[PDB]
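Read the structure below first, then the notes.
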Amino acid sequence: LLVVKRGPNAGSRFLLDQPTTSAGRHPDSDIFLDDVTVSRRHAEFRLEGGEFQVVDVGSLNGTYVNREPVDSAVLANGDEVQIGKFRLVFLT
Amino acid sequence: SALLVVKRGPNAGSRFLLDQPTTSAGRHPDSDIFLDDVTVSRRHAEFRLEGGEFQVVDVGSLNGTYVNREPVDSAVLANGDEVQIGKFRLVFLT
Amino acid sequence: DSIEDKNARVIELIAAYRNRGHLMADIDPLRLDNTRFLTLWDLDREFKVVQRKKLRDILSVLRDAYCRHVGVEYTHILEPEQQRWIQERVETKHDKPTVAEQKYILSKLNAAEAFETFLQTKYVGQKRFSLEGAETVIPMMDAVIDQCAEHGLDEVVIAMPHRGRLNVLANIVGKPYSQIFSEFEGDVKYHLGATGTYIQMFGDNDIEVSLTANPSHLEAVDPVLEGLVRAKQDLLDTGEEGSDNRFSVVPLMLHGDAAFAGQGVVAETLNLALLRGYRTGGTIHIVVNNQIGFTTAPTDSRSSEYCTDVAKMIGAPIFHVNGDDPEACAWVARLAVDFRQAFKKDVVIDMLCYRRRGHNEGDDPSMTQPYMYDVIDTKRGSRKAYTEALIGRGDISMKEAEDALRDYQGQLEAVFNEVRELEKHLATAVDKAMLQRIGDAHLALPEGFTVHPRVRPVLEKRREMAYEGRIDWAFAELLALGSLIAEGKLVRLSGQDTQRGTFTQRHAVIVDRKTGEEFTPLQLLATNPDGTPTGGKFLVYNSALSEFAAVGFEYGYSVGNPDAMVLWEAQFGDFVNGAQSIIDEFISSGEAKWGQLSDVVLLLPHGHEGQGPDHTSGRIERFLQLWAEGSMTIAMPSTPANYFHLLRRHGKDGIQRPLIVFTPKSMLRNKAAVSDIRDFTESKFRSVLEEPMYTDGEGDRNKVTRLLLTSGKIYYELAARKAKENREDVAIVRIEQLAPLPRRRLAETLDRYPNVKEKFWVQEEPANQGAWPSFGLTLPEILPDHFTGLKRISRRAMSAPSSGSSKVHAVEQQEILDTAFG
Amino acid sequence: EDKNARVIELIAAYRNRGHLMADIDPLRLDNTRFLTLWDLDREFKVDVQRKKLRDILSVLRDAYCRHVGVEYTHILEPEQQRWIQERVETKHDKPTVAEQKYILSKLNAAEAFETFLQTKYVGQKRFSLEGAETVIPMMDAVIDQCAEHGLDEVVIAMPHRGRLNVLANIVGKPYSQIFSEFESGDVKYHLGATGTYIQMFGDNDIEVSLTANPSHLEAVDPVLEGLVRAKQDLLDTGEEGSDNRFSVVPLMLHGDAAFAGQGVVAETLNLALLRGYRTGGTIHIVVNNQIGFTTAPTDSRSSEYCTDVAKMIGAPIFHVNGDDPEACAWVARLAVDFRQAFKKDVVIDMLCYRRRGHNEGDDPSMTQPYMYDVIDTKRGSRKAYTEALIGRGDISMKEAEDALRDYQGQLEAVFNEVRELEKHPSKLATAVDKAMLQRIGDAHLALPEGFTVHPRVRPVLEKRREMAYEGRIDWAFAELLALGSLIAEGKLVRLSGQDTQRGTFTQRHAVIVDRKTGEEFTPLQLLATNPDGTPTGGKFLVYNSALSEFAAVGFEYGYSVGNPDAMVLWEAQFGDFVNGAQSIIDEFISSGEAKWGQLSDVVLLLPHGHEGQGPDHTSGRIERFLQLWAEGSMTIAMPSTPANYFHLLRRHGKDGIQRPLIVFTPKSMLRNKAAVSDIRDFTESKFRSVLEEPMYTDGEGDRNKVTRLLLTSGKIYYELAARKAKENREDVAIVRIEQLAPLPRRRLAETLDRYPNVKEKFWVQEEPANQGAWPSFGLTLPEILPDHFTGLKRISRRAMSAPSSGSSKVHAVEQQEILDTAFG
Ligand SMILES: Cc1ncc(C[n+]2csc(CCOP(=O)(O)OP(=O)(O)O)c2C)c(N)n1
Ligand SMILES: Cc1ncc(C[n+]2csc(CCOP(=O)(O)OP(=O)(O)O)c2C)c(N)n1
Ligand SMILES: [Ca+2]
Ligand SMILES: [Ca+2]
Ligand SMILES: [Mg+2]
Ligand SMILES: [Mg+2]
């Protein structure tokens, strides 16, 4: 589960219950993050077995996990994910 | 008898005859030669004739009296001399 | 030459770079002026600066600080601590921006260029508003707002002209494309106000970002922006009339190079920057300097080196920056905010750029500027140039450049997609206690205060009037303002010498005869008898000697705080023509054009008294000509009580509409022009007034065969002539509210005079002025059974408001009275 | 080494900031206003000289910290900084006794005049120069220095304070004229004047003049500049002259609060170095009495000095102590020398005080108790200077008595004279021949050798030759035909405005730019030379203005006043921006003749018309100009044809009458193919104040079939005419009123009598009902012509608080509604 803590859609929740969950500015994204700071294809939330992973898929402004830039990271309960100006918290 | 011609001033070209013992020149409206300008004191100068000899005398003006561009208290005038009273320039002729 | 001679030249060289290095800086992205750009053995010699440095190292610091992409002007500043602050931040080795910061700037350049491409591709006639060649103003503005959010400020209020406005709306204010382009046809959207929330990309804060409405009149909005920001600061209790000195509402004023140098309102507005009644704690100015003004070259636009030189008027630091360097642009923007925060003073950013397209459609700018446009045709876009520079320096990889390109395509798709989806589908009366409390306030002087001997009788007369009557005009005004403050209203009153009053009548502020200390009697009404605050306040000021900037500011203030009572007073109404652009473009028309509401009051001293054509008229006729239903209230009250009710009605009606009042001069001291206590406690505003002999006396209206309709002070002279001749056949009716015309009240009043055989509109003004041009035409139309055959009695038509002779005035005045009773 | 670095920085500190410590305030209101001791006798190298620190300090304190505060290190030109430095950092020769006595004589006249004014009349306190009398020897020193450079004229602009004093003691006007039928006060506080100044010590005379002005402070500033520029162009001096002397000098006076608060000050400074507006430098004098009515300087400005705006153009600023008339006269002479050397503005801030209150009965201690308790201790400038001369031994007690007698006499001179005083339209042809049209057409193709025309400009040049010989003359060419024929007849034509060289609507091309070199070519300048090679005396002065309305309109009004024989035209980008110059329109253009007898022939060109471009690109506010009009003040027109515009301009330029002309000009009508004129309209016609449809004047139209008359003005005529042609509406006629003011009453009556079967008349206009010509015509036409216009109805847009709707779709719907109503 992902809850938006910062952004125009603050308080919005998104369920992570698929192998791949796309997050970006593309209107067909599983998590549509509508802002100029978010690339059309920005990140993906990948589920393999019991672990949830965030993957940057070539965005301009990058993907941050707990205020650190990442290419890919294994997510853990309470982690903050930053996609453009959006700040999301990952919950179990 | 002598003449004063105004060469510089609002009344340029004007002529004044010097044919009496004293001829007053100043801003006082009763002057024999009324020189109407802020640079001319109410009582400025006098042209004094005695025995065919003409003399210019400063009678306590603020801006003084000049004869041939030199400041004077009194001077014996001679044909062609330039007298300056305030901004007015007059030539003395015989 | 010795070491002593060498030193003297080194210190002079350091001063030369600090003073004039900006003249050599690489600030022009077009490099149009080619001519723009101690011995060699001295380079390795050390010199005292309390450091020791080689001349080559001194030169290196000076050239990097003053001669690269930033030209700094600051040695003109008179405050040495301000010069030192700039010097310390400019004469240091700078830390290169991180890759994340560079990519963020690129993301903003991507959004700026994608928006311009959309605008120029989807619609016709957008070329004139194009930001192409000046796109770096978007990451610059973003850096200004982000730095304000970094200081934890509350709001940034923007004012700007058309160029890049829709770009700013989307990429700075954050408005959705569906709202920006909603029913898009230039468009009215280029003039409308907006609000949004800015979220820091790298920090913890948010900040409100707004944009004020404006006409096409370049720079006219500058003082409106200042007033709006001040009104918001006063509400947030920040700044000059606030408990904190944060000035947490920031004006961000955008300009063009030709307009900034040529429009006098720029100087008038800069002149307000440190004034107690007008300061906003410093404005951030951005000049979009594309080195052209339509077809006009800078040499025909200004008489100085820079378009920003007017800002030297108030000792503002000036930063000339190269628009092709977005990192230098963002850095200058952050430094400007820091300086504004440290010293509460204006900062000017001159962004040197170019205008890629022609000024209008079909316009080939090489017709008048062939050299500039042959150079522009070789320039690559700001985004492609910045992308290539990042690759060249190795700041980003080719894979990251491809990421940036895909981001740009996505920015383009986002706007085209959304627009594609959009195209598819109350009593004003007060009690006696209230009057008495305002009267008593005038004598509740601080302990040890020394009233001037000529002011003391005014204070005592006001207590006397409050309890016994014969209330004069000046006291009735303070009774209105004072009762509003006691009811919790903020009252802001200003104008030239407005604290005392031009005619020594107001005394809103009284000055101690021995110490110069000030006392404001109406401020005592901000506190209830029990000691609790009412929430009300009296903000009264003497303005600068301006009409355009001052009227603009008061309009702006009323827009920023709709709950405030805002009054601007002209010295004489004859000088309000200096603010004609504010009257025409904002006050009279802003509601119909932009939905922007204002309750601003204009007080215009008016009346024919023989003081000449510049001390007679507030031009009633011009304000009546501008009027249209629901735009303004226009009045000329004849009694102090009617003025009192007019102001209280204006302040309590819950309607935001400007009020224009033609106020008196000699009628201030007319003993017949006084009001009874009953008029304040048991009456209301009277749009139409009858003579007291009919309402309070034994006058017989049925004897009246000639009706005189009028307005203002001439009423008293007409009434005196009627009393003198005992003329019961003549009645005088006053129209107190000139607009909207009180049609119903006027018809009901005239019906009370059944035997009227002739009607005249009587006025002091020339026939082509005053109320006659509009009333002569409108009254027979809206009331044909009352005003058909209506005739005029006035001064003859004149090209000036009056004669320049007081003797001619007196003869003309008597002629009007003689004609009225002939 | 560390000591030299300190000494050099100390020298720079005095040069940059010594003015902040100078003894400039005669009231000394601010008390807080004002390397070791062993270093005082150490020698240091200075620019190459060797001087003791005490001697360096002595030169610096004398140059920068005495009665003169010098501001010049802000100047970007180093040669200008060096010039000031050399004249300020030298030991000055004390004035001679004759010079000191001359200054005293001028202080005597200034104070004697003020005493007279305050003693003889009531209500003169507001205009008092008491406490600022030193501005008279200062102004006298400015004019004397201009005469010393052998210049032709000094033209003064100033507000009310000390005006009658200036009239008498500077301009040299007699008391019998100044005080004639004496009563903002008397009208003489606003009137213009001319006189001749004679040097007291030199060989030259210089004309001195004073321009008229309203009470609107600083509004006259750009009018002064225009007048000076027009006089300079006449004397072939300055920018458009064979010499670079700029031999006509603007002397601009101001007050401290107005100089800092009025935007027109910055707008006017901004013109100072422009090719179309420069006058070779203005001498500014600020009468800084450190008050503005009841307002303290802290509420008037956001800067240290009231003069800080002049830093905009890098002007040197001299703050001088008004209690030191020698320093004041010296600063005045240095200012003239700097203006002569660099052709740039100089500002003199004269610090003084206001002895009396700003109004009668007004005690200024009510609002400024501290300042006025200090002023009450101040002795008069004249008594103070007389006493100082005695104390220093410059004059004897006998000479002090001479000075006192002089003062008493200055007093008597004015009282005695006043007591004695108290006891006592050409209508010649505007038509030109075919050869004249062809010559102006051919000029457009007579390009300099090697000139490269822009490919989009070349067809415009060729079309003008084609139109000149074959007809269908468009609006833009008809204008240049008018201006060109006037230049060929020997007239000076000055045309300016925003982007006026090319034209806002790319229609004028008065100046064409070489595609390869940027060199300029002006086709109409070829008309300043006759076919035989001799000059006509005519000239074409065409410029792109600054982005100003107030200063630019003021300048053009001023220019026409300065040269009544010039054709002067100012063009608005859109007529909607002329409200920025409302103070010039109201205070000068529309009213100056009735108020001051000051005449102007200035032309205002205002692009106007409802085309759906919004409320700031639609109206020049015809209604405001018609409201301002009164008989003989202005001509107001809205021509519908290029030939009628041509004749209107030629009538205006050749009538020998100095009266402003207001023209509501077209935008889309510039390219309206029906809005073209035949050659015969230029060669065999004249200006037509009222126009009928050509089918009645030239065709076979039957006026007797007309039952509905449509009276209108401007471009809507063509839309009305095309709707009449489409529907063959013989029952409807369209009459145009080309001249809106003065109303062509007799011509309009004679025209309407030609339609005997008319049963209804309508005034048709694009503008909202409360705008355009309807508010004045709806009221005036039924009164001036009751047998023709009783029952006259209006067809227009509904009344609006703005000139138009902000929607082009709403515009188009409203435009069609007017046409449908007109033919309903
Ligand atoms: C007060 C005013 N006067 C005139 C105009 C007409 N006008 C529109 S754009 C323009 C030139 C603007 O030049 P600049 O300030 O450099 O801005 P740019 O268009 O170059 O951004 C002018 C004169 C206007 N809109 N407002
Ligand atoms: C444009 C304009 N606005 C207002 C006024 C009203 N007014 C007359 S005198 C005065 C103050 C003048 O102050 P300052 O410029 O210092 O001149 P001073 O009277 O001190 O010589 C004002 C506001 C005016 N005449 N013109
Ligand atoms: Ca209200
Ligand atoms: Ca004429
Ligand atoms: Mg520009
Ligand atoms: Mg003053």
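Numbering of chain C is taken from Swiss-Prot, so the residues present carry the numbers 361-397, 410-421, 427-562, 574-813, 831-1227, in order.
How was it done? The header gives X-ray crystallography, 2.2 Å.
Even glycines carry a Cβ here, placed using N, Cα and C.
Per Swiss-Prot, thiamine diphosphate binding site is recorded for C:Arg540, C:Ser604, C:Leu606, C:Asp645, C:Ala646, C:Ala647, C:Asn678, and the stated evidence type is experimental evidence. All chains included, 23 other C-beta atoms sit within 10 angstroms of the C-beta of C:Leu606 (thiamine diphosphate binding site).
Look at Swiss-Prot and you will find C:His579, C:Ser604, C:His1020 tagged as 2-oxoglutarate binding site. Sequence-distant neighbours of C:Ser604 (thiamine diphosphate binding site) (same chain, 6+ apart, CB under 8 A from its CB) are C:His539, C:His579.
Residues or ranges marked as Mg(2+) binding site by Swiss-Prot on the basis of experimental evidence: C:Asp645, C:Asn678, C:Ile680. The Cβ neighbour count for C:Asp645 (thiamine diphosphate binding site), using a 10 Å radius over every protein chain in view, is 25. DSSP gives C:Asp645 (thiamine diphosphate binding site) a helix state.
Per Swiss-Prot, acetyl-CoA binding site is recorded for C:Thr1038, C:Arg1054, C:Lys1089, C:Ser1092, C:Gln1142, C:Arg1149, C:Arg1150. In three-state terms derived from DSSP, C:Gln1142 (acetyl-CoA binding site) belongs to an extended strand segment.
Under the heading of mutagenesis, Swiss-Prot lists C:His539 to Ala and annotates it as follows: Loss of KG decarboxylase activity. The secondary structure of C:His539 (mutagenesis position), as reduced to three states from DSSP, is coil rather than helix or strand.
For C:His747 to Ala, Swiss-Prot lists a mutagenesis experiment annotated as follows: 40-fold decrease in KG decarboxylase activity. There are 19 other Cβ atoms within 10 Å of the Cβ belonging to C:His747 (mutagenesis position).
Taking all protein chains in view, 11 other C-beta atoms sit within 10 angstroms of the C-beta of C:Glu1034 (mutagenesis position). In Swiss-Prot, the entry for mutagenesis C:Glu1034 to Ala states: Loss of activation by acetyl-CoA. The structure shown retains the original residue.
Record note (Swiss-Prot), mutagenesis C:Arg1062 to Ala: Loss of activation by acetyl-CoA. The unchanged residue is displayed. Classification of C:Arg1062 (mutagenesis position) by DSSP places it in coil, neither helical nor stranded. The Cβ of C:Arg1062 (mutagenesis position) has C:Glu996, C:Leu1002, C:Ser1003, C:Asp1004, C:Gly1035, C:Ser1036, C:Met1037, C:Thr1038 as same-chain neighbours under 8 Å, each 6 or more residues away in sequence.
Each residue contributes its Cα atom, and for C:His1020 (2-oxoglutarate binding site) and C:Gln1142 (acetyl-CoA binding site) these two points are 23 Å apart. Counting other C-beta atoms within 10 Å of each candidate's C-beta, the recorded positions C:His539, C:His1020, C:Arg1054, C:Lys1089 are led by C:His1020. Among the binding-site residues C:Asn678, C:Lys1089, C:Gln1142, residues whose Cβ is positioned under 6 Å from ligand 1 are identified as C:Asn678. Counting other Cβ atoms within 10 Å of each Cβ, the binding-site residues C:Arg540, C:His579, C:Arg1149, C:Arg1150 show the lowest value at C:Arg1149.
Look at the Cβ of each of the binding-site residues C:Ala646, C:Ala647, C:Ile680 and count the other Cβ atoms within 10 Å; the largest number goes with C:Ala646. Close to C:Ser1092 (acetyl-CoA binding site) in the fold, though at least 6 residues off in sequence, lie C:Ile1140, C:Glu1141, C:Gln1142, C:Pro1147, C:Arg1150, C:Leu1151, each with a CB less than 8 Å from its CB.
On its own chain, C:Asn678 (thiamine diphosphate binding site) has C:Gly510, C:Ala511, C:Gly644, C:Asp645, C:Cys741, C:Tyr742, C:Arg743 as residues at least 6 apart in sequence with a Cβ closer than 8 Å to its own Cβ. In this structure, the CA atom of C:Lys1089 (acetyl-CoA binding site) is 49 Å away from the CA atom of C:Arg540 (thiamine diphosphate binding site). Listed binding-site residues: C:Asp645, C:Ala646, C:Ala647, C:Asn678, C:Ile680, C:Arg1054. Those with a CB atom under 6 Å from ligand 5: C:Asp645, C:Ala646, C:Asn678, C:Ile680. Residues C:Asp645, C:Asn678, C:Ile680 make up the record's Mg(2+) site, and a Cβ search at 8 Å around their centroid adds C:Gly644, C:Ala646, C:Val676, C:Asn677, C:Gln679, C:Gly681, C:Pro686, C:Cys741, C:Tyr742, C:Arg743 from the same chain. Looking only at Cα atoms, C:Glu1034 (mutagenesis position) sits nearest to C:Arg1149 among the binding-site residues C:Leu606, C:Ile680, C:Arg1149.
Unbuilt region (5 residues) between C:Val421 and C:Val427. Cα separation across the gap: 6 Å. Counted within 10 Å of its Cβ, the other Cβ atoms near C:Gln1142 (acetyl-CoA binding site) come to 23, all protein chains included.
The thiamine diphosphate-binding residues named in the record, C:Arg540, C:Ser604, C:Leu606, C:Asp645, C:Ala646, C:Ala647, C:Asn678, extend over a maximum Cα to Cα distance of 19 Å. In this structure, the C-alpha atom of C:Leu606 (thiamine diphosphate binding site) lies 15 angstrom from that of C:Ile680 (Mg(2+) binding site). Applying an under-8 Å Cβ distance to chain D, the binding-site residues C:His579, C:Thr1038, C:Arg1054 reduce to C:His579. For the gap of 12 residues left open between C:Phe397 and C:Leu410, the distance from one Cα atom to the other is 19 Å.
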